[PDB]
Amino acid sequence: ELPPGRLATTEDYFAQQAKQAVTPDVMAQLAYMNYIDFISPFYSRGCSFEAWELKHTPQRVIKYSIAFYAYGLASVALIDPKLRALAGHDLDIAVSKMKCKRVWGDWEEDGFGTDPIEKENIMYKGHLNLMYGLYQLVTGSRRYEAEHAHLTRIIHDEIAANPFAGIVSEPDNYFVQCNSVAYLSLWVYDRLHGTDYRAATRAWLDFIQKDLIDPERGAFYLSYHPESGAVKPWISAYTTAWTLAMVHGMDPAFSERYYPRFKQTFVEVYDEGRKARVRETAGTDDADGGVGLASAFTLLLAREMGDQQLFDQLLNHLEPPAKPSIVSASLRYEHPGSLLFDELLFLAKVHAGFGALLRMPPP
Amino acid sequence: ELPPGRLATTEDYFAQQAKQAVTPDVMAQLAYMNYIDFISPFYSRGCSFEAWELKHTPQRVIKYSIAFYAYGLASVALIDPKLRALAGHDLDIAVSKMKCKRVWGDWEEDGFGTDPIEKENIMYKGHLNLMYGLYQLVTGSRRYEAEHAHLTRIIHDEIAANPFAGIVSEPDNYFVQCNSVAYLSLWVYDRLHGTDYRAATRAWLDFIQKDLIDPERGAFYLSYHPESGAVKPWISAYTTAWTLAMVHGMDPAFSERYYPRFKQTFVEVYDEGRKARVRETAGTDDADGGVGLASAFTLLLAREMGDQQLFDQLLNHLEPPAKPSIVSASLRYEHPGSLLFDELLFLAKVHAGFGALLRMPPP
Amino acid sequence: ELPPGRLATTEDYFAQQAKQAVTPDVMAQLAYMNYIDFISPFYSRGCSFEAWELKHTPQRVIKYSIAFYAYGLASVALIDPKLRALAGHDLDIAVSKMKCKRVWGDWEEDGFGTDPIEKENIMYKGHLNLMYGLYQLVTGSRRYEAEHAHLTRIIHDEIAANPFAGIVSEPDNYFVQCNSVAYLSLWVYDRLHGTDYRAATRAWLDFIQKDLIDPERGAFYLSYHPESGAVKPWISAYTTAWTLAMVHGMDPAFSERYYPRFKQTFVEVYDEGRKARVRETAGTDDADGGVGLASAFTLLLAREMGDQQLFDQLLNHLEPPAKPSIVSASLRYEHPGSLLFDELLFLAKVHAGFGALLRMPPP
Amino acid sequence: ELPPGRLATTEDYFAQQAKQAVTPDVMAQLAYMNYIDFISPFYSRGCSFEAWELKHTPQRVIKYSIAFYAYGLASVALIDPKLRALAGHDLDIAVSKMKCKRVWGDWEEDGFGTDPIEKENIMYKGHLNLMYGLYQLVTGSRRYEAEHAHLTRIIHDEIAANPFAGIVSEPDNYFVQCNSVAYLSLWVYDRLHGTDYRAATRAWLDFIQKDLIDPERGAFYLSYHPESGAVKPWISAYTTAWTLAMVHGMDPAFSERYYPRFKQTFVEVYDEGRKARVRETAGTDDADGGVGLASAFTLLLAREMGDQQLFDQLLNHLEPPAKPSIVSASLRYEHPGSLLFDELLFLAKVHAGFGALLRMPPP
Amino acid sequence: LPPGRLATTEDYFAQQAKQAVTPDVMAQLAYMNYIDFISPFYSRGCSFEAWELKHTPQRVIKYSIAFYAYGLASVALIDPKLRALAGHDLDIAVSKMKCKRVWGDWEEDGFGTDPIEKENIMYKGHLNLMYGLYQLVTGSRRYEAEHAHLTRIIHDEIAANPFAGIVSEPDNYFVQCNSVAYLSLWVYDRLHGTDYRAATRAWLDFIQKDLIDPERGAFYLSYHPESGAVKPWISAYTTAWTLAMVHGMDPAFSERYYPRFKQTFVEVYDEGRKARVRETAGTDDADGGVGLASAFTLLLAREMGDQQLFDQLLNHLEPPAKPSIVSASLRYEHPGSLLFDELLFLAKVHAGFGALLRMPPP
């Protein structure tokens, strides 16, 4: 059956790639993304952010919104070849908008520098480098090749120069989740050019397993701070869910080791097995604390790991209270339950696996 | 009878040109446009937009407001010779205001360039080139002749240089409706100077019939993107209504072919044949989705095509809930149902046909 | 008797000059104008507009507020010699405040220039030139003589250089009412210096009788636009009332010709002959449309023309619903019915005739 | 007895100097003035006006607030020697704050000049010159001696240059009350240095008795305007009360002459002799019109003239409806009835007489 | 456990011995560190989102950051597993303290463009103590150059003044702000083996002559060197803060006045279960003025080892503030004063300013 308040079955979402068609509700999300002049997020390459003003997206989170849209569009390209030209066009726009000062300008306003790419700031330039790669996989266009080579060399050189494996975001803030994106961006560059930038990944997976994970609980600590050597002593569900999802595309064995322990630690099954919600940290019964993204990031992880049961449970918790409706063949939510809501449900519904995106066949 | 909340019969609007007089409610709209110091839209040539601030007109849509007023005024000049001097004065102001940075400045704010005319941006300069032509047909004034020749040569050269037939708006955004205006502006230049810029029209009508239209449904796709070759895979009522209305003035056979199919696809007759409302896309029962202009643009198409029944039905849907009143011989609407409301009802009530404007007798 | 909500009889207002005393309510208006530190309009020469902020006076209309106060004060000087020194002091302040950028700055904000006097802008500099003259008639002070000569020569030279008789306001906007003030300012300069700048008046009265008036209806068209020669094809009561009032001081025969026709066209007597209200244009029953000044400007015209009956009727319409009260010997209105309310009722109550102000005896 | 809503008896206020102690409520006012970090008026020398922002004090009136606090503090120094060091410290701050541009900057914003001291502006620099003097009488400090000599010489030279006796405020605005302060400041300089700047006072008292006072009513006209010779033809209670209070310190005979006539003209005793309120002008029954300070300035005059009965009557009108309370040994009013409320009640409660302040013994 | 309290007074006082913070202190550290962008200790940036959300007035941000820092230095001493974290938070505390949002009132008031060069001890005293506590906790020489520069400015300015200490605003002398400056010299001396603290004896002599009422054990509000004036009101928050800091330099001084301070200002109520603190004399009203007398006295009670008064004050302060833990993170629905979560944090963990001085190295 179709549980109440849902738009399509878990069977339907997982069958999209095989049926070579997106579900009607994913098509209605692409319509929200592309249809109305000026105010749709993928209307033009311009430095126009009307779509994010209307959703009340905080400035600091727009970079994550654009990136999550981009990762979803790369899966749409793989699902339906008739939509691959459209997905490529949207990715062109995603890259253009990602480079606008509205998106990266927090870096300058906080006093960290005038150039968002030259040093640090992996939370921005990791996502940008992955988007450059996914654009070229999807389209075969060399439009951003020069910028892509420049940013990839910056990421490689900065990893090589650091005593810890990886790159900080704000100075003296190290986040595994933001590093995972940077490392995946090196895999994609290597797939495009036959280079071996991804070689640095082994050292990184060794490093994050020493100080930054609780292996019994299958959960990463919130953050690391190289100057003091401090690890914030709380484990984080959203941090772990995101990291495991991306690492599965580079070292599947790593994510398969920790995933069942991650679920025991954080996932609460309820309503006689029909629903699930995710605790953000230990020592609490409360779901979706902190940034409120544990359930939505776990939905993406469930998709990456092929876990239909947990996917169905999480989507039954997340989607119905958001009261989705289709108006003029376009998807809207009356009560989005978190930041980045339509972005993450879109991405989770279409996600083909970061592994599959790496191996994407040419046009 | 006169249906309730309407100001004049469909017979009266269609009879204006023959009776050589505008209806009282059209005269009351011209009064709103011209009467009150400072706050009327056609008060002066200055870069003053108080009239648009009071209507809460979004910046990006002011260019369309001024242009629609201009197209209406050109029909007023043809209807009533006693109003032709007034119409000419308002068109002078329309051109002046259209050149103010408040109107075109989105082009610079989005990062596309400091000059709105030199390349691309046909959604602005197409309307501006048509207004230059209509000003000169109405008045016989050579005030803008030099600017008109310069912009016409830019449009001609840009068409000749493109591998696709026509000109983009934002870079890599191609809209048939905005191109239709550019092509009509070449017909008007040709009428004024005995040139053959309109020769490029055949190639354009061939091109938009290959990839950009669904001929069974008589409906254009939303947009085309030359870099990717992508066509947004949704059909658009407002896009089609506007395009067919303008093309009818250049190749009437083209619009006559698609019009009946356009009506089957999008038009919903309701209230026992008294009213009509227009769906914006396929796969929905919802009227006036998207930008919300399908009904109002179809009202203009009905006028262009001489379809009194559909004109009457659409106006019975649009005008009454907007609660029009005449106060001190000046027309206002308490609840305009869309953007550009008074502009499009004005234009639809007076529209003599784009063909007739081309053949306008001298003063 | 004294109708309800009125403060004094029409007989009393018309008798003030003969009794050599203003009525107590006019004295209470002078107190509003002069009494309270900082917030009274005539507190100081400074560029301080607290009095206009408290009345919510729109920026563009402050120049008209100051001017109307000034015209009233010139009549106060003529009515009561004991108040002539005070009236002169208020006129000093009126001239100073008129020259503040808060007052003329719209000229620069609209993009027309950085100097409000060098060319055009007669709606500002006409009023300023008349105020310079009235200040010197009232006081005998040579304080502004140099500025007065400079501005009078600018107005004279600009009239001489124009192919039409007079001067525009905004570029290509000609208003008879604003020109009437400029021409009267030349009569006043001539009275002060024995010059013949007023000679240009004959050509102006000839010109405004050809194209700008409807002689059967005794009413001026809204405006004239010299580039196109277009006349906005609506007649205006406030335009006509103001123009006839000022022209009566230069060519009384002209205003006497049109006044009875003006009243038939626009004035509605109601409440069994006790009240009157003025239509702003033709083809309406609605009173005080447009800027909403037709009744108040007609009150001043009735005073200028010596029409006690119409004066009484208009004041019975205007004053009572405004709910005037005297607090601490100072006049206030709870519900002013229009812009410039206290200014125009003040001016109409004291107005000695523009002819009489011209012939003002020395101090 | 102690009337209801009062904090201390008139007997207690008048006995403070003799008992060498301020009343508890005066001590609680000094606490409001000095206690809370940042937001108390006498917190620091800085250009910080948080205390005046919280009381919503209009910018133009801050100069008067600081000055009235200063005059009160000079009496506190005389009443209680244990508080004289504190009073001196507060006067140091009063002088510093008085010199901040927030306080004098209206002079520049109005266009009268960039220097508030060089010419005119006696409403500011009169108060500043008196404060320099009172600071030095109270403390013996030579901190401001150089500035004090410079400003005293400016005042002396400007009096000597004027054809009328005294100095204008805004150009062409002469106020007796603001002049009275300037003249008293010369008496204080003379007491400090054995000079004879006060010699100019005889000519000033002769001048203000000719044109500026109504001798029958014992009341000064609102203001004088030297360029026109105009006297605003209304008498002013607050103007007269302030002037007589200050003149009593220089020529007691002058104030004793007019005081009984001032009370007949303006003071209304009510509630069977228990209360009094003061009319601001003639030809009204309304109390505290205009700036609303007639009652509070008359309270200070009653104190200066030793009139316990009128002091008690006015304080019974002013204090109770203001709903005073002491919280944490600090005085507040829930409903202050006028501008400068706590400042003027403070000053009136402590005022030792301007004569006594002149004769202040050294520390 | 009284209702609306989160932990017993026994639990807070036992933290150092148990080498663990209580769960509610851990939940305060989580509020301080957990959520991206909006948590106060998220980054070194000149970003004040955390203080915008708490509606912290500009002039008081400097005190918020400093009180967090003093609490974190005690956390380092209580739980060695949290000492690296506390060091990281102190790094951020110092960075944020140097942002113009924090010190910029000095320039807006017209006193100067440099907040460190002269005067302004209410700012640079706290900053100099934070530089010291950062280096005690971490061993990091990151700020050593700035710390030496500011310490030498404070020493030279004390040496130049005819009164013992340094003004805040020009001609405003506050004992509480000076107490911090002097303690910052003790910490510099502990780090470098210098004798800047030598100036302390003259300072304790001076504040006992004119600035205290010894019968009432209470300091006057402020002193003004140009006039020699002492504002003639005694202040509870002024005294509580000063006695707490002086206890770390001259314990005998604070032990002399503490019992008299309590008689003068502290009101025990609700049958001995609660206490609240009068801000001045001649009033029955509690927590007048800046409203910090009760919260500063809670810190003093902790410094002086007075469990009974600590329990009484916390029973007055915490329950009406309606604390709750959501997702292992502490919030208060109705904070009863400025700097509420900052001062309850500091009072719950405070090991004594003496103990912080003697902090064992990394």
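In order, the residues displayed for chain D correspond to 28-390 in Swiss-Prot numbering, which applies throughout.
Determined by X-ray crystallography, 2.6 Å, according to the entry header.
Heads up, the Cβ atoms here are built off N, Cα and C, so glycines get one too.
Per Swiss-Prot, the feature active site, proton donor/acceptor maps to D:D64. According to Swiss-Prot, the mutagenesis experiment D:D64 to A carries the annotation: Dramatic decrease in beta-myrcene hydration, linalool dehydration and geraniol isomerization. According to Swiss-Prot, the mutagenesis experiment D:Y70 to F carries the following note: Retains 22% of wild-type activity for the geraniol-myrcene conversion, but only 0.5% of wild-type activity for the dehydration of linalool to myrcene. Dramatic decrease in beta-myrcene hydration and geraniol isomerization. Per Swiss-Prot, mutagenesis D:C74 to S is noted as: Loss of activity. Among the mutagenesis experiments that Swiss-Prot reports, D:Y91 to F is described with the note: Significant decrease in activity for beta-myrcene hydration, dehydration of linalool and geraniol isomerization. Quoted from Swiss-Prot for the published mutagenesis D:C127 to S: Loss of activity. Swiss-Prot gives this note for the published mutagenesis D:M150 to A: Decreases activity for beta-myrcene hydration, dehydration of linalool and geraniol isomerization. Retains 2% of wild-type activity for the geraniol-myrcene conversion. Per Swiss-Prot, mutagenesis D:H154 to Y is noted as: Loss of activity. Under its mutagenesis entries, Swiss-Prot includes D:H154 to A with the note: Significant decrease in activity for beta-myrcene hydration, dehydration of linalool and geraniol isomerization. Retains 23% of wild-type activity for the geraniol-myrcene conversion, but only 6% of wild-type activity for the dehydration of linalool to myrcene.
In sequence order, the mutagenesis positions near D:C127 (mutagenesis position) (Cα within 10 Å of its Cα) are D:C74, drawn from D:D64, D:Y70, D:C74, D:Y91, D:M150, D:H154.
On the backbone, the CA of D:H154 (mutagenesis position) and the CA of D:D64 (mutagenesis position) stand 27 Å apart. Cβ neighbour count for D:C74 (mutagenesis position): 16 (other Cβ atoms within 10 Å of its Cβ, all protein chains included).
Proximity to chain E (Cβ-Cβ distance under 8 Å) holds for none of the mutagenesis positions D:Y91, D:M150, D:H154.
Here the C-alpha separation of D:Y91 (mutagenesis position) and D:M150 (mutagenesis position) works out to 9 Å. Ranking the mutagenesis positions D:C127, D:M150 by how many Cβ atoms sit within 10 Å of each one's Cβ puts D:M150 at the top. All protein chains shown were included, and the count of other CB atoms within 10 Å of the CB of D:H154 (mutagenesis position) stands at 23. Checking the mutagenesis positions (D:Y70, D:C74, D:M150) against D:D64 (mutagenesis position) with a 10 Å Cα-Cα cut-off leaves D:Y70. Here D:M150 (mutagenesis position) is positioned 20 angstrom away from D:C74 (mutagenesis position), judged by their C-alpha atoms. Of the recorded residues, D:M150 (mutagenesis position) and D:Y70 (mutagenesis position) place their C-alpha atoms 25 Å from one another. Within the same chain, residues at least six positions away from D:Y70 (mutagenesis position) with a Cβ under 8 Å of its Cβ are D:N61, D:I63, D:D64, D:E77, D:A78, D:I120. DSSP assigns D:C127 (mutagenesis position) to coil, not to a helix or a strand. The number of other CB atoms found within 10 A of the CB of D:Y91 (mutagenesis position), across every protein chain shown, is 19.
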